[PDB]
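Asker: Sending over a structure as structure tokens; questions will come in a sec.
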2 protein chains.
Amino acid sequence: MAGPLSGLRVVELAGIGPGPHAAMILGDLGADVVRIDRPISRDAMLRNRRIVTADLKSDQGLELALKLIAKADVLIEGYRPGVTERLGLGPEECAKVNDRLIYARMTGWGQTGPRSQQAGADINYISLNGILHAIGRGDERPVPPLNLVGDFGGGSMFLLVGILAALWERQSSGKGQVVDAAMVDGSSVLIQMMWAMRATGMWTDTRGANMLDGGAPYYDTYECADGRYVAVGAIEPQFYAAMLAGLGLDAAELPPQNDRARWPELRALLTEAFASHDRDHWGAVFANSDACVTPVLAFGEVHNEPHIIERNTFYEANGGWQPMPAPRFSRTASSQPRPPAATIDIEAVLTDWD
Amino acid sequence: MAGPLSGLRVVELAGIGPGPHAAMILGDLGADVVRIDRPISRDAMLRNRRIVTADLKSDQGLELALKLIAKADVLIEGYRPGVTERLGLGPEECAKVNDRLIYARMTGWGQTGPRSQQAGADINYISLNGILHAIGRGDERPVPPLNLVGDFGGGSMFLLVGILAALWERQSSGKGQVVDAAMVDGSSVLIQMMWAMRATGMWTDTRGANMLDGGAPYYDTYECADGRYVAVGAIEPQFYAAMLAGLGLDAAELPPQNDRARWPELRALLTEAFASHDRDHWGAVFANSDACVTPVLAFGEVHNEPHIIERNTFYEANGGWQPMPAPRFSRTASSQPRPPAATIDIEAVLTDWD
């Protein structure tokens, strides 16, 4: 298996959303990932893995898990705190048989604390630490940014950083440890810019009235003539001016970029402008500009866009497209992810592993 | 310095947004990070750093950068492809003097390809790979999820994973290499769940009409009596039912949870329920159940919420709260971050570095 984590050995305890997304990216990058289910998947998330089944409630699955864990560099689990403990696969149990194990725990609320036993999804984890409040248009109730922010950006990504850091540390302590990845915490450091910004008046708790939430007329989407959108990211004044040029608007007849008092008149001017031609027109107007003007593409249009084609951001599998691994390494490059293959006997893996 | 990356040595080439966010987290986690500016910061994002000054244009600063890079494990650069090359800090130059260097490049569009020389921000990178399309209410044009998805979740976080993986690979090749972290790619892998789901009919390019984008009445926000919001994440039927009981609704007078045909009647019923009382009323009602119902808190209200208090998700600094490091390590724990620090003579750092 190619890529930089070639050699690393990961055990994943099948659960939902963040945990597998982390196991996946490890896989993507060359790790040898082994996922334990209950007794083919056409879920792609389960690519770059071997799947085994066991019954960790029974004496005999318990025993085979530990055999796997003992040979493994990493364990991922994403259940309620106390659950691996009571199966007897806790951190203190795994330590007895392998004290070099990086024991990664993936939760919303964390290992400890009042909420640490309650159910929740992404929307609740980001409800509590400010993030969801800030997302959306001001005249309307907050909008969920999918599960991009807590599950992944603020969950699996921080689990991955926790695992790969703890692996750096082991390479001179020679021990592992437990990583407590809680989404409420990880998403907070994800949005730390806003927290910094709030302290110098460069961000406000008021919704829809900031520089990056769509309060700013030069940082938002515009509906075009044909009902589709373009995205404007022109913060820098030189970028903004190349944008005004493509639209063919005169700086003199416009409010200045940052006269917030007149941001409504500026937006109406930009709106009228962009609605006067279809999306694709603006693509051609602004091809090779610093205008920071791009088409808003629907998922099903993505594989036709040049820049996506030329860099193989995607590959074709099953129904349609998945993302190729990221990021990319110059010397030990990742290769095309392997599809989820049918089950494997758990014994044969111990034997693969010796 | 405390935390798991204690030992690691990072040179950051000052720029905007993703690259600093990466250097920050490294810092958070114990690395010794050293940032090179042009000629005290009030910005917290610059915590866990030492700041130094050089004119990389002149033979004087070029030469001092290389001395630092030569002693360093990681270099972070966030400029246009071709820019470090022309300064004479390209990858092949650094290799001359340090072939163990992890050379991490942080861009929107990537190192290569048609758009790789154009300006952009977060909103442009997520316009192109379907992400931005999918965010928002369907009767309104896509809404930006701040810069949470391209700059951080799909930017800095994948630079971090690239750096820490390349470090693992070095620990047996004994060479480093270049990581090409592009937001367009990183965010795609971030939203891999949707890509997978599209291919089994569990996701639609139609906007605001899915399970995690606010189309589901049981995964969305609701306005309360007092104008404020709660978040409902009640996907699992047992969660959903604990939610109906908290609101005091008869399960049997409601349309089935997944009779999408009557999702408008379900939502009206829930809307009516939740508007009948203030937010904080619900916050109490649901403070323990597995109803996956939580208050939507403004950033300014976060530090008062129990779960946040007990876990020290935040600390105070500069007349306001910032996020404590994440994730958390049981044996080599991170410390409270050090604030930015005034500038330092670059020679004194060379010296400190043996």
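Residues displayed in chain A correspond, in order, to Swiss-Prot positions 1-39, 45-359.
Determined by X-ray crystallography, 2.5 Å, according to the entry header.
Just so it is clear, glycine is given a Cβ too, placed from its N, Cα and C backbone atoms.
Feature table excerpt (Swiss-Prot):
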ACT_SITE  A:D156  active site, proton donor
MUTAGEN   A:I56 to P  28.8% of wild-type activity
MUTAGEN   A:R91 to A  19.9% of wild-type activity
MUTAGEN   A:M111 to P  5.2% of wild-type activity
MUTAGEN   A:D190 to A  3.3% of wild-type activity
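Give me the structural setting of these features: burial, nearby parts and distances.
Answerer: A C-beta separation below 8 Å, combined with a sequence spacing of at least six in one chain, links A:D156 (active site, proton donor) to A:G17, A:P18, A:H21, A:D127, A:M188.
Around A:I56 (mutagenesis position), the same-chain residues at least 6 positions away in sequence with a Cβ under 8 Å from its Cβ are A:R35, A:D37, A:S46, A:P345, A:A346, A:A347, A:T348, A:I349.
For A:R91 (mutagenesis position), the number of other Cβ atoms no farther than 10 Å from its own Cβ, over all displayed protein chains, is 11.
Over all protein chains present, the Cβ of A:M111 (mutagenesis position) has 31 other Cβ atoms lying within 10 Å.
The Cβ of A:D190 (mutagenesis position) lies under 8 Å from the Cβ of A:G115, A:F163, each of these being in the same chain and 6 or more residues away along the sequence.
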Asker: What is the Cα to Cα distance in Å between A:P39 and A:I45, where a stretch of 5 residues has no coordinates?
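Answerer: Flanking Cα atoms: 13 Å.
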Asker: Between A:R91 (mutagenesis position) and A:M111 (mutagenesis position), how far is it from one CA atom to the other, in Å?
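Answerer: Each residue's Cα considered, A:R91 (mutagenesis position) and A:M111 (mutagenesis position) end up 17 Å apart.
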Asker: With DSSP assignments reduced to helix, strand and coil, which class does A:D156 (active site, proton donor) get?
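Answerer: The three-state answer is helix.
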Asker: So if the criterion is CB under 8 Å to a CB of chain B, which of the mutagenesis positions A:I56, A:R91, A:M111, A:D190 qualify?
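Answerer: Contact set vs B: A:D190.
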